2 protein chains.
Amino acid sequence: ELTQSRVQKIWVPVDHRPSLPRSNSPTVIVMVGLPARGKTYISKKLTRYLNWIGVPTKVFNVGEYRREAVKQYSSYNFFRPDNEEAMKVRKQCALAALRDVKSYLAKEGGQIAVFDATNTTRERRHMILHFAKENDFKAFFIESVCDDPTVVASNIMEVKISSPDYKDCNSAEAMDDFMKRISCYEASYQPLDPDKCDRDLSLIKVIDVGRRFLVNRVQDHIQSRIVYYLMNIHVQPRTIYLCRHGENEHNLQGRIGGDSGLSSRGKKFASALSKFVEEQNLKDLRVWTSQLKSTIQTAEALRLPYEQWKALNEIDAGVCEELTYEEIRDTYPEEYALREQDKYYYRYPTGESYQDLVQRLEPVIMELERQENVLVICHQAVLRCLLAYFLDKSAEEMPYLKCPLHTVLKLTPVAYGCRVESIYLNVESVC
Amino acid sequence: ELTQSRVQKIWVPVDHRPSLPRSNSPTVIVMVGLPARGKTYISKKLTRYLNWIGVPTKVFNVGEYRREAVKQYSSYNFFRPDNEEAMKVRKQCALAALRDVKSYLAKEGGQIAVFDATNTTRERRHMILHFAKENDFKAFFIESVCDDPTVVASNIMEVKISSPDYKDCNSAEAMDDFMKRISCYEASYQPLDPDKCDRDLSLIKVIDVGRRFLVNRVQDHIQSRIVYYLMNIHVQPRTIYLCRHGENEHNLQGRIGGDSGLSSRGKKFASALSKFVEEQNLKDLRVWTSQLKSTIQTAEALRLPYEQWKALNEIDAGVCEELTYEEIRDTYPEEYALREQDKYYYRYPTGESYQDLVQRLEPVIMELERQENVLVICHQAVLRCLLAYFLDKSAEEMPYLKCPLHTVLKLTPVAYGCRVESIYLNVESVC
Ligand SMILES: Nc1ncnc2c1ncn2[C@@H]1O[C@H](COP(=O)(O)OP(=O)(O)O)[C@@H](O)[C@H]1O
Ligand SMILES: Nc1ncnc2c1ncn2[C@@H]1O[C@H](COP(=O)(O)OP(=O)(O)O)[C@@H](O)[C@H]1O
Ligand code: ALF
Ligand code: ALF
Ligand SMILES: [Cl-]
Ligand SMILES: [Cl-]
């Protein structure tokens, strides 16, 4: 005796509860490396990734604990190794972060805590290891090694000088301060040593902006997924454009899904998309579509090579496919109402949830990380899922993100994330 | 104007051909390392993987060229570095393999050539690099480093002593010969050096049976996928059991697909499966199901924890879902006949192909590589796809593999692959 859950449609054993109804290991990811090595960029982008694929992850940025504890930054003097008081403030900030890590993992349902600090000494890492061990937490280390002066300078310009630590600073003096800050750490810096001392630690060393990796003792599937991700991201700037198919005939009829073709306005969008792309004047631009006709017709207007992904097809509405929202309310009032109250987890009978979409889209996201400029012509539910990943929107908000017809979303890197610009292509469509 | 292809259902631009109709880089993977380091095991298992996911791959095992050129092996004396004639035979075998690599990649449609030899000197690798460069082939190196005497001995016992090179040998003398063979290579062995000399090569060094990896300059998505795979396989023995759901009510009716429940014989299978598993007497056994009721009912009979994968659900027959094969022939004679002539690539309208299945199953296969003992309770088309991967069956044969109801397929490692044993659980079912 199994029953199907109403929202997610999962078969579960009938729990004929008795008259008194009665009701693995979390991981600490330890960032390691000199200042302006990408530790915070990695921490946030990895966390963005892990949350989107359904692993509860949170960043514990010790520098933010320090900013909050100390109130205003004046100089690199705070980071001198001979600075006894600042050392103990720094240490207290780390312990306060660790307190919060313990609470997040052991009491708030978190799976992955990203412990973002320098962690450049064996003694500090021994301290974190002791803490993970006493809490039954796994520990995975990510060290970023970058000795290239151009990359470090560029990192300082891009994220440091505009930091609230330097609000009372100009660029040249910000840069000069930050360079001296970095030199404070150099004498005591003990890089991870997997071939000797760190033999037994689970780690990845990311070398020269991802050109080279050293990987030791991956222990489980989450570490395995983390490593895979870290090995496929790159820092060089690029643009991602996302749009729906031009309006289609089912849009005109208010019928959901199917495989209908472009209306005459959908085809006007497709020509305008073509003019938009040409005006972007990109050296190389990849174009991706789903396998549904409306996206492929749209891409055909571009006269560029394109590639079809079945993983980009619109959410499968199962028994509701091809129905209007009025016929859904009437034939399946119960299904309509379940969906409205739990829109992310809700599965159409014999169809999909947004949650299912996320899993189908995982390889699309991994390949997008590998690409440079890309235009993705897709579908409402798909686009929302992709946008949530790029803009770090939660599961609960994902199915409501605003993704109208005939509008390009243009995503560009700024600092520790993505900026979105909307470009409406001035072609009417149903609402 | 787009038309949908008949077999694969792909939208393509109508090719209104004129009256005269007119009609990237391949990769050489270079194995590196001492004898009995797993080079051939890796070459074959990687190739098995790449072919199953649709990348045409072939192994060029230089040792097999040498076996064929020289006729009978007597001793390690053949591999002495002072052996002028054998050196030139070895070199000629390598060049003949390279000739075949060129032909496979440049003329036969191959994408990945796995060049399986020792390749232990910088001079030999320079030679292969020159060959890839002059052919416009990419080159990716995989070195296996293993200094553990227990692993090397175990490798010799498992694959070497039973080699046709040692047909006129007993174990002790086979082992002794092979150890001296290995020592021939040690003086001239130049390991890959990514931190200096090999700075510019695309490579992975696999260290101590996958405990540690060094990765340099992954150039593209195929190398990226290769690395991911190599990092998630392990050599320790284990068993995989595969079976269909116990017979279901749609089986009884000859209706395909749906989400029907177990018949009374399907439930007798489920109890017997339970007794079969208990008799296997495994320490730890993972159980995986799809999200369709019939597999989950089957797993419930086991009283073990199990995990549901949507990726394990039966092929989606789209418009043919829930129809009998007689109603399919009658309503869709054309679809019936397209399927019969091209069964792997054929997609049901609004449904799936075996090809689609393979893509959905990729993460199931990657996680299976990470596991130890696993029982997968699934569905006919799924099981066939999985079996093809484990038994290295081609795409064309995959949809015909024999996968009857109420029968466990038990897969165990032997040498460079998997052995299958069939265990019928003595419970009748429709045919
Ligand atoms: N692996 C890497 N090596 C060096 N720099 C990187 C890496 N990944 C990202 N970056 C750069 O790091 C910059 C941000 O540095 P940040 O993360 O604030 O450093 P940290 O936390 O180490 O002080 C971004 O400009 C990004 O381009
Ligand atoms: N990374 C590895 N390191 C060491 N041994 C391995 C590795 N991977 C597989 N093996 C073992 O290699 C054995 C087969 O060796 P083989 O592939 O014939 O070696 P080679 O081609 O280097 O002479 C198998 O028993 C398998 O267990
Ligand atoms: F049918 Al749509 F975005 F409107 F996939
Ligand atoms: F319905 Al089956 F194997 F018979 F999935
Ligand atoms: Cl310091
Ligand atoms: Cl030799």
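We number chain A the same way Swiss-Prot does; the residues here are 4-26, 33-440, in that order.
Note: Cβ is positioned from N, Cα and C throughout, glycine not excepted.
Over all protein chains present, the Cβ of A:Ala45 (mutagenesis position) has 24 other Cβ atoms lying within 10 Å. Per Swiss-Prot, the feature ATP binding site maps to A:42-50, A:164-169, A:345-348, A:389-393, A:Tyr425.
Under the three-state DSSP scheme, A:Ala45 (mutagenesis position) falls in the coil class. In Swiss-Prot, the entry for mutagenesis A:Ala45 to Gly states: 20-fold decrease in Km for ATP and 3-fold decrease in Km for fructose-6 phsphate. The structure shown retains the original residue.
As annotated by Swiss-Prot, beta-D-fructose 6-phosphate binding site applies to A:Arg75, A:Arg99, A:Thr127, A:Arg133, A:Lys169, A:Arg190, A:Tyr194, with the evidence given as experimental evidence. According to DSSP, A:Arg99 (beta-D-fructose 6-phosphate binding site) sits within a helical segment.
Among the features that Swiss-Prot reports, active site is placed at A:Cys155 (among others). Here the Cβ of A:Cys155 (active site) has 20 other Cβ atoms within 10 Å, regardless of which shown protein chain they belong to.
Proximity of A:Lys169 (mutagenesis position) to non-local residues of its own chain (separation of 6 or more, Cβ distance below 8 Å) is seen for A:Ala45, A:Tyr175, A:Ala183, A:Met184, A:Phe187, given in sequence order. In Swiss-Prot, the entry for mutagenesis A:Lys169 to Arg, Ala or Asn states: Loss of activity. The structure shown retains the original residue.
The feature active site, tele-phosphohistidine intermediate is assigned by Swiss-Prot to A:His254. Listed in sequence order, A:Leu271, A:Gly275, A:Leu301, A:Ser303, A:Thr304, A:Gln306, A:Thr307, A:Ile386, A:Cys387, A:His388 are the same-chain residues at least 6 apart in sequence whose CB falls under 8 Å from the CB of A:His254 (active site, tele-phosphohistidine intermediate). A:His254 (active site, tele-phosphohistidine intermediate) falls within neither a helix nor a strand when secondary structure is assigned with DSSP, and so counts as coil.
Of the recorded residues, A:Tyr194 (beta-D-fructose 6-phosphate binding site) and A:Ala346 (ATP binding site) place their C-alpha atoms 58 Å from one another. With 6 residues not built between them, A:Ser26 and A:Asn33 place their Cα atoms 18 angstrom from each other. Taking a Cβ distance under 6 Å to any atom of ligand 5 as the criterion, the binding-site residues A:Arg99, A:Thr127, A:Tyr194 reduce to A:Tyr194. Counting only same-chain residues at least 6 apart in sequence, those with a Cβ under 8 Å from the Cβ of A:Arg75 (beta-D-fructose 6-phosphate binding site) are A:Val98, A:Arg99, A:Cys102. A:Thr127 (beta-D-fructose 6-phosphate binding site) has a Cβ environment of 22 other Cβ atoms inside 10 Å.
Screening the recorded positions A:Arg75, A:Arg99, A:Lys169, A:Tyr194 for a C-beta under 6 A from any atom of ligand 1 leaves none. Counting only same-chain residues six or more apart in sequence, the Cβ atoms lying under 8 angstroms from the Cβ of A:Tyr425 (ATP binding site) belong to A:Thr49, A:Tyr50, A:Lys53, A:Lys54, A:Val168. Nearest neighbour of A:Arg46 (ATP binding site) by Cα distance, taken over the recorded positions A:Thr127, A:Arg133, A:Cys155, A:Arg190: A:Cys155.
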